[PDB]
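Undergrad: Once you've had a glance at the structure underneath, I'll fire off some questions.
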Number of protein chains: 6
Amino acid sequence: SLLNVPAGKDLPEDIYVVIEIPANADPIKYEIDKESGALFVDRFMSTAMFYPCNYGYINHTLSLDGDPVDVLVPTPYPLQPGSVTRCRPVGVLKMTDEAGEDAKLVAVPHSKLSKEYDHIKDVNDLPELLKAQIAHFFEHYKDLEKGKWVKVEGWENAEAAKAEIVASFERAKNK
Amino acid sequence: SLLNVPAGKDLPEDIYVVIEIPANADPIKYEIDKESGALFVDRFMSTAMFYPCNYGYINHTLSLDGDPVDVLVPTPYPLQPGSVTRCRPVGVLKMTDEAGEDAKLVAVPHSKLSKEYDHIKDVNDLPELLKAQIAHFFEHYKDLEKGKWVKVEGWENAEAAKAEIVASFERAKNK
Amino acid sequence: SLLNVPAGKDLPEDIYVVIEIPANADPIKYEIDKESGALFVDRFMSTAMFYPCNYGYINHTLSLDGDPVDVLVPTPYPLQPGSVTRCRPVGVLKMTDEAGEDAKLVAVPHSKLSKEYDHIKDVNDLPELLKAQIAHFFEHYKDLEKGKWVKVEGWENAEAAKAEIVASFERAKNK
Amino acid sequence: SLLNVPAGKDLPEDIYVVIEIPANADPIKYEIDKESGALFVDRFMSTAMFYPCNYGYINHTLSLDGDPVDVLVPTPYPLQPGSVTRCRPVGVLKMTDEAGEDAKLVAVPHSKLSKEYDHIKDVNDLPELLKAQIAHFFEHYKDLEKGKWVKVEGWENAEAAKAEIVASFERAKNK
Amino acid sequence: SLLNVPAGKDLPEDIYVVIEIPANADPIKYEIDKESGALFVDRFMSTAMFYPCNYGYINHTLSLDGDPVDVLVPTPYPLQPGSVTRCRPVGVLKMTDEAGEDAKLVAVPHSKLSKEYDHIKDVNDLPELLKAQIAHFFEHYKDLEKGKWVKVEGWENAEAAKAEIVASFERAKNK
Amino acid sequence: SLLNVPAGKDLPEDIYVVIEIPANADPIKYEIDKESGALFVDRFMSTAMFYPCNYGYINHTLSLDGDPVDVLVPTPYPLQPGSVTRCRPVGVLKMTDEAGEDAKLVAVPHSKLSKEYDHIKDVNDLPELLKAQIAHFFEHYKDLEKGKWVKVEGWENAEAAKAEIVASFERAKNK
Ligand SMILES: [Mg+2]
Ligand SMILES: [Mg+2]
Ligand SMILES: [Mg+2]
Ligand SMILES: [Mg+2]
Ligand SMILES: [Mg+2]
Ligand SMILES: [Mg+2]
Ligand SMILES: [Mg+2]
Ligand SMILES: [Mg+2]
Ligand SMILES: [Mg+2]
Ligand SMILES: [Mg+2]
Ligand SMILES: [Mg+2]
Ligand SMILES: [Mg+2]
Ligand SMILES: [Mg+2]
């Protein structure tokens, strides 16, 4: 099932990301249930906004906010919910919210899946417009939700992203 | 697995519905197989009709017609086949066909998912139009099938829908 | 799980196909992982081409290329990745590629799902345009992938398709 | 503009149909305004039904119901509203409603646009299932509309369809 | 042409809105060009936001900001760019930006198109959620543009929306 | 009408492209009719291929094949048939077919519509995958159409594209 997908073939450089929410989709926040491994609806978003990239997580990790590391994955076409994509991390958006530090990594499709992203090696290589749209989405998508708040802190590089992956894999194995 | 989802967190007021067919989708009737948990195509509908709401069932229940309780769930955007939604029952369409009594519950998204449906408490709070569209769909969607027949008896209120969930949950323990 | 779907209710005339790629979809090649049962992204296709029918495999078979038998299934509307369809084989497109025989079966929805395909009994009953489109898709969709190539050899009849199903079932059963 | 499209290159065998409503679309009835030539919304349908084929009309015709001849056009993929498709008539569904005799012709794409339909020469050549779904749609799509009623009378052949085209072209030119 | 559509059949209670951007669509801002009547791309939006309702204007009007009156129209399914819908005004969101006063009217489909919106007579009958989503969209959709700024002032009632339509219709006569 | 859209605000650097076929759409080839200005269906393509970018033409130009200059325009989301986009030429794919030279320009959205394409100044700035996909599409999409064929000759730079625009404008102006 989805509960037994590996964190990656070779962490933290070569990872698997379990997709929860397709890029450019309707505003429904899905999450994979840790118990059943099924796709649950978490929320129908109240702002008229959509996740800008496919969104999911790395299995067998535990971040500082209490859940698996969250990852955004840009692709040429949107992926299915519940699919597993091989990726390489290039960057991270740091932000805090009610859950604690809730970082969003960015990882692009591995060169075996496509050579389209081979030229993206670090956070400075992502399009400026994509980075701005991602930050603006996390700054505002919860603006109409009652008990919730976000502060976006800013972008860090691929080395920062990989260290969060190592740390969160270490934390799950112990914890 | 989808076979391991709970009936609900606090039945019968707070339930989980496993979605089989999205609202406003192509006329493919899917059903979750009890053996595998996999989504099986049951039928390509011959009428040019679509389910007016998302359609699914409550896991770990056994209605009078031999299957899990069937539920319609209105949402602001259509859900994925195989996803699980937390809901509150608000009424039931009673109908008979060749499985016997084949009532269709209506449940709305739980207030944790959306504020949109908080003001819907009972069957008289559903829009008249949506009730008429649901009854008309179930009256006509198997018109070009066989020896199927449907007789719609009418709407009952939330207290009756809750009785059907408890009876069918307690029923399935036993069998 | 998808892993425990049967090959068929009555091989070789009545089989189950596990769908990986919907008809007329974006050009993403999904595969079901044999260990986890999850949907993995295999490749983002570089050609501007789409599978002309839903594409999947018969579980618990082992074909001459080392993988379950591959099957195309025409339907009136596209199926979800991960779904299972009951089908009847009508024909096979023999082709070789870069490690070996890699035939593609064609199978139509079973008469219990729809009467639409009842008149298609054999490969001569498939529309000619459809067969030309399938063979053109397989001839060209890996054209931009450097180490890959495809030789299409031609269409054979349902008797040939059914022989392959039984032989491939026995190969998996006995290994 | 759309107001100056010809009825056809060679009536009644070779016609143009102006598409108003795409096949397999949401339940919105559009109509081309005779004054402005713009696409107007005529109705949001209240049943959960969808037109089974692309729907439109032949320009410069005037049927017995007071409007241009209505035509259904099956295609491999849905057409855009406001597009013009070259067709050959193969059949007609006769029905009466509040407007009078309101026949719905069926015409398939001309062989210059595709050879897919070249084998459809008359009403008996259309799939049985398509004809049944078309009749059932016109029998029921107005069931929830207040001041409206339909009686479906039945199918007639291509010669009947072409005579309605000749008659309605004659009636417009005079009237 | 779309340039020849009337402002309305009985202004200001009964109007026509020409639709430019569908509800819940990709973030392409279209506008009808006054010269040609053609649909022109005005902008690819940089935010990951979508218009929460269909968006368009009333033809043959001239508001204080130099353009036709702008109108949001909620519908049960999204409309086509360039289509024309008969509506009734129910309120107005007052806001200023760099065109000056750039109010956005809300109008619902006329009762001849749908019974769904009959019970909405004035601005307090719109769902609170939908009003909040509209205000939040207009507050944030140009966040990543330039020297644009928006200040939302608040909702006024149907009597004020009707005054703005008459003033702008009578205005455009003159100029 | 579409017929009176200008070639450009400042040829050849700043042009308007009238879109006929959206990116990533079903395989229907639309063309704008030069007499009526309507969208006509030209062909249902028999290959399982899609245009890899939006496709259209510059109005009031006359290229060496007797038709307005053809243009592909990459956008972040697909455009509506019949829409007009302001663009800047970056390159041209020279090709011959069965009556003559039939070059295809590539032009990107103008910086007033989006900053995304500002860094694409010339043909060497287009992603290599994209150029390979375009050339592969034009090499193969008429493969099943008996009297048609295509020889791709290669990519030339923006200076070559702009020469063709001006020459083709002068040809239409002077004929
Ligand atoms: Mg969207
Ligand atoms: Mg997460
Ligand atoms: Mg987190
Ligand atoms: Mg059921
Ligand atoms: Mg039941
Ligand atoms: Mg496609
Ligand atoms: Mg194989
Ligand atoms: Mg539909
Ligand atoms: Mg008509
Ligand atoms: Mg009529
Ligand atoms: Mg405006
Ligand atoms: Mg304005
Ligand atoms: Mg040309």
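Sequence positions for chain B are given in Swiss-Prot numbering; the residues included correspond to 2-176, in order.
Backbone N, Cα and C atoms are what each Cβ position is placed from, and that goes for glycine too.
Relevant sequence annotations retrieved from Swiss-Prot are reproduced here:
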| type | residues | note |
| --- | --- | --- |
| MUTAGEN | B:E21 to D | 16% activity |
| MUTAGEN | B:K30 to R | 2% activity |
| BINDING | B:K30, B:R44, B:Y56, B:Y142 | substrate binding site |
| BINDING | B:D66, B:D71, B:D103 | Mg(2+) 1 binding site |
| MUTAGEN | B:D71 to E | No activity |
| BINDING | B:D71 | Mg(2+) 2 binding site |
| MUTAGEN | B:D98 to V | No activity |
Undergrad: Of B:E21, B:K30, B:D103, which is closest to B:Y142 (substrate binding site) if I measure between C-alpha atoms? They're all recorded positions.
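TA: Closest recorded candidate to B:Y142 (substrate binding site) by Cα: B:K30.
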Undergrad: Would you list the other residues of this chain near Mg(2+) 1 - those whose C-beta lies within 8 angstroms of the C-beta centroid of B:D66, B:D71, B:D103 - in sequence order?
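TA: Same chain, not in B:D66, B:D71, B:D103, Cβ within 8 Å: B:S64, B:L65, B:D68, B:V70, B:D98, B:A100, B:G101, B:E102, B:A104, B:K105.
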Undergrad: At the Cα level, what's the spacing in Å between B:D71 (mutagenesis position) and B:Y56 (substrate binding site), rounded?
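TA: B:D71 (mutagenesis position) and B:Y56 (substrate binding site) have their Cα atoms 7 Å apart.
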Undergrad: Give me the sequence-ordered set of same-chain residues, not including B:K30, B:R44, B:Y56, B:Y142, with a C-beta within 8 angstroms of the centroid of the substrate site's C-beta atoms.
TA: B:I22, B:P28, B:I29, B:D43, B:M46, B:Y52
Undergrad: Using a Cβ cut-off under 8 Å and a sequence separation of 6 or more, which residues in the same chain sit near B:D98 (mutagenesis position)?
TA: B:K149, B:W150, B:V151, B:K152
Undergrad: Could you check which of the recorded positions B:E21, B:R44, B:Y56, B:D66, B:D103 is the closest Cα neighbour of B:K30 (mutagenesis position)?
TA: B:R44
Undergrad: Looking at the binding-site residues B:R44, B:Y56, B:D66, B:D103, which ones sit with their CA no more than 10 Å from the CA of B:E21 (mutagenesis position)?
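TA: Close binding-site residues: B:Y56.
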Undergrad: Rank the recorded positions B:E21, B:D66, B:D71, B:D103 by the number of other Cβ atoms within 10 Å of each Cβ and report the first-ranked residue.
TA: B:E21
Undergrad: If you measure Cβ to Cβ, which of the recorded positions B:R44, B:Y56, B:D66, B:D71, B:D103 are under 8 Å from chain C?
TA: B:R44
Undergrad: Find the longest CA to CA distance in the recorded substrate-binding set B:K30, B:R44, B:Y56, B:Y142; express it in Å as a whole number.
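TA: Largest Cα to Cα distance for the substrate-binding set is 15 Å.
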Undergrad: Cα of B:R44 (substrate binding site) to Cα of B:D66 (Mg(2+) 1 binding site): how many Å, rounded?
TA: 19
Undergrad: By Cβ count within 10 Å, point out the most packed of the binding-site residues listed: B:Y56, B:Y142.
TA: B:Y56
Undergrad: Give me the Cα-Cα distance between B:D103 (Mg(2+) 1 binding site) and B:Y56 (substrate binding site), rounded to a whole Å.
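TA: So the Cα of B:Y56 (substrate binding site) lies 14 Å away from that of B:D103 (Mg(2+) 1 binding site).
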